[PDB]
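Visitor: Below: one structure in structure tokens.
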Amino acid sequence: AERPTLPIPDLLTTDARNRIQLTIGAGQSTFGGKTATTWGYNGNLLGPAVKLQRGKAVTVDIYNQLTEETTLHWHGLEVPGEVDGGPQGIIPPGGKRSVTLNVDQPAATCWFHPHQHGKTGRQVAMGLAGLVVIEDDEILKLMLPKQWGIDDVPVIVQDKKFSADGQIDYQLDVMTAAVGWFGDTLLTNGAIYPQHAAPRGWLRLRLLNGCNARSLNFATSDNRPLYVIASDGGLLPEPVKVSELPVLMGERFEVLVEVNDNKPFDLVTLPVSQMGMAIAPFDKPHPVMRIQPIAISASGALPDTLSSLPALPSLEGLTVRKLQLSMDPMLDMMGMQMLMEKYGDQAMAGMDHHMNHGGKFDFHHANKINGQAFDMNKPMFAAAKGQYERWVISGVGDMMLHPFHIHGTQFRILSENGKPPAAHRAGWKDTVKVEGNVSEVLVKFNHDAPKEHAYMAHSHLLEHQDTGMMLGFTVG
Ligand SMILES: [Cu+2]
Ligand SMILES: [Cu+2]
Ligand SMILES: [Cu+2]
Ligand SMILES: [O]
Ligand SMILES: [O]
């Protein structure tokens with residue numbers, strides 16, 4: 001059989017009432033010929049791409065048609081806590097919540113997903129994620145590839161695992177609370193190994209790692225380069241040529257890749273050095289999608305300069321906040337031993353060379369920041385508004401991967417896990433790697449967040465977030 005075409009999320013803009021309608025619901029999808037119950041926004045799986053313009057407000061009406069509570073967070077969008085959709089932003093089953101978003105940041109590819117307390121990993125795994133395309137006046141002047149679904153395409157890459165009956169097999173248990181939920185099946189906008197027909201010239205891919213716990217590393221099957229033009233929070237100052245592109249959970253990058261007649265190639269993900277993630281079929285480069293060249297000229301450009309990136313300021317006198325991540329040693333060892341028992345030595349490939357004792361030992365609050373598992377009732381601190389701060393995030397104490405995300409901001413990385421950031425990671429970011437070492441980021445919050453609707457800061461390894469590796473903080 002030929003490959004299926006890459007599904008393209010609809011690009012949604014406002015109605016005359018200036019509203020966008022999102023319905024959250026359950027439906028059915030098919031994977032490898034077997035039906036599965038899945039959840040989607042405005043459909044059975046995944047979601048549309050909401051298009052937003054800097055300096056314009058839009059109202060979003062969000063209808064929860066699930067039979068359980070959910071929330072909707074705009075990952076990467078800088079909005080007041082009241083509309084951020086963290087775990088306090090409950091939408092009752094059968095209810096509706098509306099938010100007005102006043103977009104106040106540069107062009108970027110952001111995304112949106114649930115943030116239900118303790119259940120974010122399951123609700124993402126069941127299918128909920130969508131995209132956000134922010135435009136501004138500056139980016140349109142660059143004449144980048146811009147035909148949605150033709151030469152400008154979103155690529156949401158996610159793994160799943162399924163039980164023998166075809167259903168999604170999600171469990172938050174000691175092993176996945178330790179290593180994360182991951183699977184053996186890779187989806188690209190919900191489809192298994194699709195093809196995308198692209199015109200000759202430049203193809204723009206808006207890459208999102210939407211996996212719960214798996215890190216990815218994109219490359220091409222014939223080693224043509226990727227030109228990074230944008231990170232989580234928008235354009236880089238100039239393109240950065242790379243041969244491979246590591247992407248942590250929740251991160252976005254936009255790249256341009258050349259398309260030449262008669263020479264199809266795959267986008268692939270290369271094996272990563274993360275516990276559990278190099279079990280077959282991920283022990284080898286894994287195709288993500290086939291790019292099928294079409295002998296029609298693509299009009300987009302790769303300009304020499306993309307945007308202005310301001311200088312880091314002086315760090316002297318800035319507030320320094322320390323965030324110590326931690327895992328329970330006993331439960332980390334128990335979860336890792338179950339992984340090893342299940343899959344054997346392959347569960348550590350690529351890495352560097354039973355009774356009930358009560359609630360004190362419960363893995364649901366095993367992961368912590370500054371000695372506390374997430375307490376929705378107690379923001380850990382009150383950050384300054386409109387002031388730069390230096391947040392220092394330490395993973396010393398364990399060797400698991402912690403992609404650390406801070407709501408409410410796009411920051412600058414000063415140190416990523418003990419090294420200055422790579423050039424394509426030196427612009428606007430909302431995620432920073434922490435693994436065995438220490439990161440430092442320069443953040444500023446332009447909007448208020450009160451105790452009742454606090455901003456979150458957390459690991460975006462969802463099973464760790466859900467089992468306590470998150471804090472709340474207020475601004476203003
Ligand atoms: Cu976020
Ligand atoms: Cu997020
Ligand atoms: Cu979040
Ligand atoms: O997020
Ligand atoms: O998140």
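Easy rule for this one: first residue shown is 1, then count along the chain.
So how was this one determined? The header says X-ray crystallography, 1.3 Å.
Even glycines carry a Cβ here, placed using N, Cα and C.
This is the feature table in Swiss-Prot:
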- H73, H405: Cu cation 1 binding site (BINDING)
- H75, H113, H460: Cu cation 2 binding site (BINDING)
- 27-137: domain 'Plastocyanin-like 1' (DOMAIN)
- 199-264: domain 'Plastocyanin-like 2' (DOMAIN)
- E78 to F (Swiss-Prot position 106): Increases oxidase activity with ABTS as substrate (MUTAGEN)
- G276 to K (Swiss-Prot position 304): Retains 20% of cuprous oxidase activity. Increases oxidase activity with ABTS as substrate. Shows dramatic conformational changes in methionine-rich helix and the relative regulatory loop (MUTAGEN)
- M327 to L (Swiss-Prot position 355): Almost loss of oxidase activity with 2,6-DMP as substrate. Loss of the copper tolerance phenotype (MUTAGEN)
- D332 to A (Swiss-Prot position 360): Strong decrease in oxidase activity with 2,6-DMP as substrate. Loss of the copper tolerance phenotype (MUTAGEN)
- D398 to A (Swiss-Prot position 439): Decrease in oxidase activity with 2,6-DMP as substrate (MUTAGEN)
- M400 to L (Swiss-Prot position 441): Strong decrease in oxidase activity with 2,6-DMP as substrate. Affects copper incorporation into the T1 copper site (MUTAGEN)
Visitor: Using DSSP with the three-state reduction, classify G276 (mutagenesis position) as helix, strand or coil.
Guide: coil
Visitor: Taking the center of the Cβ atoms of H75, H113, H460 at the recorded Cu cation 2 site, which other residues in this chain have a Cβ no more than 8 Å from that point?
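Guide: Neighbours within 8 Å of the Cβ centroid, excluding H75, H113, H460: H73, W111, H115, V124, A129, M249, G250, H405.
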Visitor: Round to a whole number and give the Cα-to-Cα distance in Å for the pair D398 (mutagenesis position) and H460 (Cu cation 2 binding site).
Guide: 16
Visitor: Residue counts in helix (H, G, I), strand (E, B) and coil for the domain 'Plastocyanin-like 2' (199-264), per DSSP?
Guide: 0 helix, 42 strand, 24 coil
Visitor: Taking the Cβ of each of the mutagenesis positions and counting other Cβ atoms inside 10 Å, which one has the highest number: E78, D398?
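Guide: The largest 10 Å Cβ neighbour count belongs to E78.
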Visitor: Look up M400 (mutagenesis position) in the DSSP assignment and report helix, strand or coil.
Guide: coil
Visitor: Taking only the recorded positions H73, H75, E78, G276, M400, which one has a CA atom nearest to the CA atom of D332 (mutagenesis position)?
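Guide: Comparing Cα positions, the candidate nearest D332 (mutagenesis position) turns out to be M400.
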Visitor: Quick check for you: of the recorded positions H73, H75, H113, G276, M400, which have their Cα within 10 Å of the Cα of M327 (mutagenesis position)?
Guide: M400
Visitor: Can you tell which of the recorded positions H73, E78, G276, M400, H405 lies nearest to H113 (Cu cation 2 binding site) in space, using Cα positions?
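Guide: Closest recorded candidate to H113 (Cu cation 2 binding site) by Cα: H73.
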Visitor: Could you tell me the whole-number distance in angstrom separating the Cα atoms of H353 and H354, on either side of the 13 residues that were not modelled?
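Guide: So the two residues bracketing the gap are 30 Å apart at Cα.
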Visitor: Between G276 (mutagenesis position) and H73 (Cu cation 1 binding site), how many Å separate their Cα atoms?
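Guide: Rounded to the nearest whole number, the Cα-Cα distance is 28 Å.
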Visitor: Among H75, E78, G276, the recorded positions in the record, which have a C-beta under 6 A from ligand 2?
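Guide: Result: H75.
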Visitor: Ligand 4 is in the model; which of the recorded positions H113, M327, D332, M400 have a C-beta less than 6 angstroms from one of its atoms?
Guide: none
Visitor: Considering only the recorded positions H73, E78, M400, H405, which residue has the minimal Cα-Cα separation from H460 (Cu cation 2 binding site)?
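Guide: In terms of Cα distance, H460 (Cu cation 2 binding site) lies closest to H405.
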Visitor: Is it possible to list how many residues within the domain 'Plastocyanin-like 1' (27-137) are helical, extended or coil according to DSSP?
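Guide: Result for the domain 'Plastocyanin-like 1' (27-137), in helix, strand, coil order: 10 helix, 51 strand, 50 coil.
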